[PDB]
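So the structure is just underneath, and the comments pick up after that.
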Amino acid sequence: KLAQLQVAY
Amino acid sequence: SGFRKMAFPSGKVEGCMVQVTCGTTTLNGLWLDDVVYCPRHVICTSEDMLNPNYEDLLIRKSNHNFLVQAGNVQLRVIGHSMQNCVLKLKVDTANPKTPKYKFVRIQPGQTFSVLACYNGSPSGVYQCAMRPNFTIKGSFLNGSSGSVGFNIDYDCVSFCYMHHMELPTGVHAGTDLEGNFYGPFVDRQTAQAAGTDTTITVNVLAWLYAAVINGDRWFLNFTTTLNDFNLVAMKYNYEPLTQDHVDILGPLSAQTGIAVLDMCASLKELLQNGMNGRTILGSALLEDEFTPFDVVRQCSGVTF
Amino acid sequence: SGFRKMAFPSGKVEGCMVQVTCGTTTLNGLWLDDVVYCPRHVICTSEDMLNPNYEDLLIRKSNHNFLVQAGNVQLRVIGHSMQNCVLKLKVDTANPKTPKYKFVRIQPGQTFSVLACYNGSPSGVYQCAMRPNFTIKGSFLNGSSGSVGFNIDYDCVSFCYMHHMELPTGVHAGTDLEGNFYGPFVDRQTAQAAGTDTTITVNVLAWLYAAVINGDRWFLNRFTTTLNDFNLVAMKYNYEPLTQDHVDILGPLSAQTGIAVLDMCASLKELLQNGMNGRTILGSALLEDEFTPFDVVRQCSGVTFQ
């Protein structure tokens, strides 16, 4: 549903 | 003999991948000479992602906040700026494995190899196309941000893609290496939609020529005009074929002695009457992620 | 998310590829430490190939009958030996780009990356399965011999394949890096033929699981089958028999999705008996069998709740 900016944590 | 979806050899690009970290936020960067390029959303926390003020968030950062690792080795950041949706982090060491390279903005329907990276470490490599709707159909998990798409043009690495985001439909969006987005997409975690997709007609024609080069002839037959072909092409949601498309399918046409318009007639029938439990080059669909030069590289055994 | 045929990064292997020339034959070698490994058919003339006595042919050769090039630099050959069907060329310099590596033998149904090479230089990298009949469906042209198949685990390269030849049906045959052929093949010029191929069932099921994780459900049904009832359909359509080891290795994908393995088996039976009817699965109109369960989890990276 929402765009994901594909950083890790 | 045989035909595979073939990626470029990746070793030149593997020596350039590094891990960029801001606080707890981590992604990948591209170490070329004494600059590390990476997506700007490395400066975001999970709660900044809705509509970040990049300009403000950066003013708040110092060189010492950006932790850069190339394998085990630590790289001192000595300078920082933002160009569109990329950070450029000046570091104190030039990458001694910088290949000859350029930055190119590629056209929809062009292919490239993706080196998927996690924690600054290459994990996988696969061939991709810039779809007409400016998205790619990738395989990317969280942490893949900063992974790059590239071509090898003779002796020179052509960087054409840095990975930023996954859209809701599961397709992928990113920038050229000058931080500009392919398509109308922004680096915000918002409800963004892809536009109407289309089959890359010139690629499908290039693949049928590969099938003929490899001794597959069953779909050759009738001869059509350019305008009659395109009436059919767009009912099937194919890109209209231009006279420049016909021009660049010239080498393949000459080599096979099949006139481009005779191959358009072949395609027209396949679109209308289907593949009827047949296959072409191991596939029971019409493949659109082989460009003309892609077919020549694999079929003639071009090395780098 | 998304799902692609994904090769391992080829860098660690590229740094080991050399060109070996003996007489009028050129192919690829693999340069690890002070040895170059290549197919031993490099020492043979056309006449020799018809009935090669490799022991007798190799003792007749001098170190200088072998021209080894690492890009622009000739490697000096200081010794030659033979292990099964691979030629080990001892060279005066150790490859300073030799990665951490092991030689492994893979089983039918397992996958690896191929770095297709000519004149010691890389053309490209793709993913393959060892077929049940011990052939690979590669993309290989004249001069590809010595090209290797590999998997990468952390920093360690597992070399599992060296390319030797092409069979009449256009499929490919080769050895491990200890030089034993996969399958009943010999490196002499006699009539040889691939056996009956079968589809790798466990891999097609691994692939159906990947389709569901990536959003696809059209091909699911409320039915289920016994291992025995499925294998009667498996045989009809020339699939490998499914075994409890296969059902065990799918268990993690089964858990992640909540689709029991004999349920997915019921999906595959209907898919075999009806076809897809103009519909696609993960961008393919065929049932895909060159993704192992391992390969699905590498890209799907699911959690298993306990």
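Here Swiss-Prot sets the residue numbers for chain C, with the shown residues being 3264-3569 in order.
Technique stated in the header: X-ray crystallography, 2.1 Å.
For all residues, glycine too, the Cβ spot is worked out from N, Cα and C.
Among the features that Swiss-Prot reports, active site, for 3CL-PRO activity is placed at C:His3304, with the record citing sequence analysis. One entry in Swiss-Prot concerns the natural variant C:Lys3353 to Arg. Its note says: In strain: Beta/B.1.351. The note that Swiss-Prot attaches to the natural variant C:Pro3395 to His is: In strain: Omicron/BA.1, Omicron/BA.2, Omicron/BA.2.12.1, Omicron/BA.2.75, Omicron/BA.4, Omicron/BA.5, Omicron/BQ.1.1, Omicron/XBB.1.5, Omicron/EG.5.1. Record note (Swiss-Prot), natural variant C:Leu3468 to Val: In strain: Zeta/P.2. The unchanged residue is displayed.
Taking Cα separation as the measure, C:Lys3353 (variant position) is nearest to C:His3304 of the recorded positions C:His3304, C:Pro3395, C:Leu3468.
Rounded to a whole number, the C-alpha distance linking the residue listed as 'active site, for 3CL-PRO activity' with C:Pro3395 (variant position) is 25 angstrom. Fewest other C-beta atoms within 10 angstroms, among the recorded positions C:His3304, C:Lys3353, are seen around C:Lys3353. Every protein chain considered, the tally of other Cβ atoms within 10 Å of the Cβ of C:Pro3395 (variant position) stands at 21.
Look at C:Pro3395 (variant position): DSSP puts it in coil.
Every protein chain considered, the tally of other Cβ atoms within 10 Å of the Cβ of C:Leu3468 (variant position) stands at 29. Across the structure, C:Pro3395 (variant position) and C:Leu3468 (variant position) are spaced 16 Å apart at their Cα atoms. Taken residue by residue with DSSP, C:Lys3353 (variant position) is part of a strand.
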